[PDB]
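Here is the structure we will look at, set down as structure tokens.
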Amino acid sequence: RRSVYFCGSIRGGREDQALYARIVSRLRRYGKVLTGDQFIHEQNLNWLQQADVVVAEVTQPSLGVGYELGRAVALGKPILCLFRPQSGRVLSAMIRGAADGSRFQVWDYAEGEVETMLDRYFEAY
Amino acid sequence: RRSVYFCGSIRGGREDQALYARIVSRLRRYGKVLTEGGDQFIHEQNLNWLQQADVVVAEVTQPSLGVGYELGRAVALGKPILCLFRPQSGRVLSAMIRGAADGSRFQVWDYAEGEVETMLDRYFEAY
Ligand SMILES: CN1N=C(N)c2cn([C@@H]3O[C@H](COP(=O)(O)O)[C@@H](O)[C@H]3O)c3ncnc1c23
Ligand SMILES: CN1N=C(N)c2cn([C@@H]3O[C@H](COP(=O)(O)O)[C@@H](O)[C@H]3O)c3ncnc1c23
């Protein structure tokens, strides 16, 4: 059974929290979902090393999500970023520009599509 | 000359623009500041500068994917890091940045809005 690490804004804001729950619920079909500040950081870094794939929802700007992505790229992890363009935001150049189409992927989606997007990525992975 | 890479929110919000310019100015005293095609060019140019950099300085008060990402890449390259956070903002700093501190290779310092130059001074003559 493969490991999935999911990334989503917390102190950047909990606006998309309910959408994170849907993503996590869907990911459970595709693997085990892995996901006092030092302990938080070390436990997360531990789980990040274990993960076979990293999935982030990057619509809500977040330091932690970005940092997780950064450590994940350096660890050679396959990454999927999901961004909602209809949110009115322009995605961070550093995230969007990291997309190489294989190891680092960034997918634009509509709020109601999230499940079908996840299925599409994993049915190809 | 010594190279400094500076990180600050752009697409996460420009609330702290002025404070970055203040930081950049002071950093110029301690070395060359590398940070003054599309997004792919921006990422590639920035990774190149990050690799060259001797030290990484980030203002982490405004939440930002890019800043976090840069800090993540920087840790993995083994760069010395300094994060500055402003508790006056009312925000609670991300656990992942605050928890990433080891007090030498990765420092996270709290500051008040008039202390920014004096905080930067402290780090560089202890560097
Ligand atoms: C209590 N707490 N606080 C966080 N800020 C915090 C951040 N994170 C991780 O970092 C990301 C959120 O970063 P922030 O939005 O900066 O909070 C999430 O993807 C989490 O995996 C956490 N994981 C467990 N507990 C956490 C946190
Ligand atoms: C045009 N543009 N847009 C960005 N979002 C953007 C982000 N960044 C880098 O990423 C950090 C800001 O990321 P975001 O706040 O997510 O935009 C800064 O510290 C910059 O070094 C950039 N560097 C040059 N040009 C940029 C950007």
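FYI, residue positions are counted from 1 along the chain as it appears here.
The backbone N, Cα and C atoms fix where each Cβ goes, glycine too.
A mutagenesis experiment is reported in Swiss-Prot for this position, B:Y5 to A (Swiss-Prot position 13), and the note states: 100-fold decrease binding affinity for GMP as substrate. Residues or ranges marked as 5-hydroxymethyl-dUMP binding site in Swiss-Prot: B:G8, B:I10, B:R11, B:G12, B:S64, B:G66, B:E70, B:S94. Here the residue is the original one, but Swiss-Prot notes a mutagenesis experiment at this spot, B:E70 to A (Swiss-Prot position 93): 100-fold increase in Km and 170-fold decrease in catalytic efficiency for dGMP as substrate.
Sequence features annotated in Swiss-Prot and their locations in the structure.
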residue	record	Cβ neighbours (10 Å)
B:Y5	mutagenesis position	24
B:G8	5-hydroxymethyl-dUMP binding site	25
B:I10	5-hydroxymethyl-dUMP binding site	18
B:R11	5-hydroxymethyl-dUMP binding site	17
B:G12	5-hydroxymethyl-dUMP binding site	23
B:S64	5-hydroxymethyl-dUMP binding site	28
B:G66	5-hydroxymethyl-dUMP binding site	28
B:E70	mutagenesis position	28
B:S94	5-hydroxymethyl-dUMP binding site	29
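Site extent for 5-hydroxymethyl-dUMP: among the recorded binding residues B:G8, B:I10, B:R11, B:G12, B:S64, B:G66, B:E70, B:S94, the largest C-alpha separation is 18 Å.
Reported as a whole number, the C-alpha separation between B:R11 (5-hydroxymethyl-dUMP binding site) and B:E70 (mutagenesis position) equals 14 Å. By a Cβ separation below 8 angstroms, chain A lies close to these of the recorded positions B:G8, B:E70, B:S94: B:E70, B:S94. With a CB cut-off of under 6 A applied against ligand 2, the recorded positions B:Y5, B:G8, B:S64, B:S94 are reduced to B:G8, B:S64.
Checking the recorded positions B:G66, B:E70, B:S94 against ligand 1 with a 6 Å cutoff on the Cβ atom leaves B:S94, in sequence order. Flanking an unmodelled run of 15 residues are B:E36 and B:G37, whose Cα atoms lie 18 Å from one another. In the three-state DSSP scheme, B:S64 (5-hydroxymethyl-dUMP binding site) is classed as coil. Of all the recorded positions in the record (B:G12, B:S64, B:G66, B:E70, B:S94), the one with the smallest CA separation from B:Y5 (mutagenesis position) is B:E70. Between B:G8 (5-hydroxymethyl-dUMP binding site) and B:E70 (mutagenesis position), the C-alpha separation comes to 10 Å. On a Cα basis, B:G12 (5-hydroxymethyl-dUMP binding site) lies 14 Å away from B:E70 (mutagenesis position).
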